[PDB]
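Trainee: A single structure is presented below for examination.
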Amino acid sequence: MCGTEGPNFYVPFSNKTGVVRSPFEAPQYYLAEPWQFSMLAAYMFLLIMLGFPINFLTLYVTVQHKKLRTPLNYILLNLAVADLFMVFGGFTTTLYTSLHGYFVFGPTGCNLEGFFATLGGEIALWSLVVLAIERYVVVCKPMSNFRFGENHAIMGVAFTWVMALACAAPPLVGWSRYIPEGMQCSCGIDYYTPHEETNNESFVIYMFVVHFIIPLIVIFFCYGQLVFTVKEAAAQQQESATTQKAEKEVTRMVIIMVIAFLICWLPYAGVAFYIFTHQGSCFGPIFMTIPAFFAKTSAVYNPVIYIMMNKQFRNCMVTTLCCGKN
Ligand SMILES: *C/C=C(C)/C=C\C=C(C)\C=C\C1=C(C)CCCC1(C)C
Ligand SMILES: *[C@@H]1O[C@H](CO)[C@@H](O)[C@H](O)[C@H]1NC(C)=O
């Protein structure tokens, strides 16, 4: 063999030895070293012990603090919730699994895991588009001034959850399916079987075009455009350089949250994709394990970039923790 096609799983390990068990019945210790399986669980623990407060803290600095009612404060408060859903939904279940070297919870567990991660990535990807749009509408202003009401922010934040669920939910109902990846301690969209009863190949190419391409294409159109008013339509469009200061600061962060995304997220699809097309070309259980567990930091770093490149915020953040003020 290459790997071992099951009813609800696929493995990158030869059943020519017979040795292949199922990731819903007993240990996959036969995949790497039972020292290595601990490494997942160890990694997962820090990310659980990291995301919880650094995402809890921001989801509260804001709910508490007043002045913090700007369109960015919302989206970074939208990741603030999205991330804790990864952690208490995905991560707890994903970790607990790696100690066992296989899912104990049945596929009924590999749903949360896969789901609540797909989910978090998609709220991230979309929270960027609405962030990108915002920057376009704000920096190189189009026409007049229905300039964002706290309203338009809602319509945006609610926007992400919608779009982001139009990707994660379907595989859950059986437009696709959450299935164990790599070392079988992470679950992600069935790129493996051609399995027919879920029209697999459709959903997978669905999920790319509209939850990858398009999302990016919008992002990218706005990307460059974020260098037009940082110059001449600023030297000409007379905006007090007190605003070409705080606003040219928001643009850096956003720009960096993008890079951040593509640094973190791109390697996963590097494989996810390769798999889909070179389906059944032999490969190991570390091929898709690294990108998965790595890209899984998506539930940690955005609130931090935020403490690191947003001064007003950071100062409320210390006000909170230090009681009264700094
Ligand atoms: C650790 C396990 C995870 C993150 C499980 C599943 C992830 C996906 C199905 C990824 C979806 C995608 C995202 C979130 C962003 C880039 C496009 C994508 C389809 C690879
Ligand atoms: C092949 O793998 C299957 C399914 O995991 C398993 O049930 C079977 O015992 C293995 N092969 C043999 C020859 O028994």
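Every residue gets a Cβ built from N, Cα and C, even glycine.
So Swiss-Prot lists the following for this protein:
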- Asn15 to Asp: Normal light absorption; when associated with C-2 and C-282 (MUTAGEN)
- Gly90 to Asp: Increased thermal stability and decreased retinal uptake. Decreases stability of the inactive conformation (MUTAGEN)
- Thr94 to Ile: Stabilizes the activated conformation and hinders hydrolysis of the covalent bond that retains all-trans-retinol (MUTAGEN)
- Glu113 to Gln: Causes shift to the activated conformation (MUTAGEN)
- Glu201, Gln279: Zn(2+) binding site (BINDING)
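Describe each of these features in terms of where it is and what it packs against.
Mentor: Using a 10 Å radius centred on the Cβ of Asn15 (mutagenesis position) and all shown protein chains, the other Cβ atoms total 15.
Taking all protein chains in view, 25 other C-beta atoms sit within 10 angstroms of the C-beta of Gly90 (mutagenesis position). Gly90 (mutagenesis position) falls within a helical segment according to DSSP.
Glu113 (mutagenesis position) has a Cβ environment of 28 other Cβ atoms inside 10 Å.
Cβ-based neighbour count (10 Å, all protein chains) for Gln279 (Zn(2+) binding site) stands at 13.
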Trainee: For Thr94 (mutagenesis position), list the number of other Cβ atoms lying within 10 Å of its Cβ atom.
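Mentor: Result for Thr94 (mutagenesis position): 30 other Cβ atoms within 10 Å.
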Trainee: Take the Cβ of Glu201 (Zn(2+) binding site) and count every other Cβ within 10 Å, whichever protein chain it belongs to.
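Mentor: Result for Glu201 (Zn(2+) binding site): 17 other Cβ atoms within 10 Å.
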Trainee: Within 10 Å of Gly90 (mutagenesis position) (Cα to Cα), which of the recorded positions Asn15, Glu113, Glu201, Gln279 do you find?
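Mentor: Among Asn15, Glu113, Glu201, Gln279, the ones whose Cα sits within 10 Å of that of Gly90 (mutagenesis position) are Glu113.
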Trainee: Where the distance is taken from Cα to Cα, which of the mutagenesis positions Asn15, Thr94, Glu113 turns out closest to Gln279 (Zn(2+) binding site)?
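Mentor: Nearest candidate: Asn15.
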Trainee: Take the C-alpha atoms of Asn15 (mutagenesis position) and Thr94 (mutagenesis position) and report the distance between them in angstrom, rounded.
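Mentor: Answer for this pair: 25 Å between alpha carbons.
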Trainee: Take the C-alpha atoms of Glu113 (mutagenesis position) and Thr94 (mutagenesis position) and report the distance between them in angstrom, rounded.
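Mentor: The Cα atom of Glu113 (mutagenesis position) is 6 Å away from the Cα atom of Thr94 (mutagenesis position).
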Trainee: According to DSSP, folded down to helix, strand and coil, what is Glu201 (Zn(2+) binding site)?
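Mentor: Reduced to three states, the DSSP call for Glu201 (Zn(2+) binding site) is helix.
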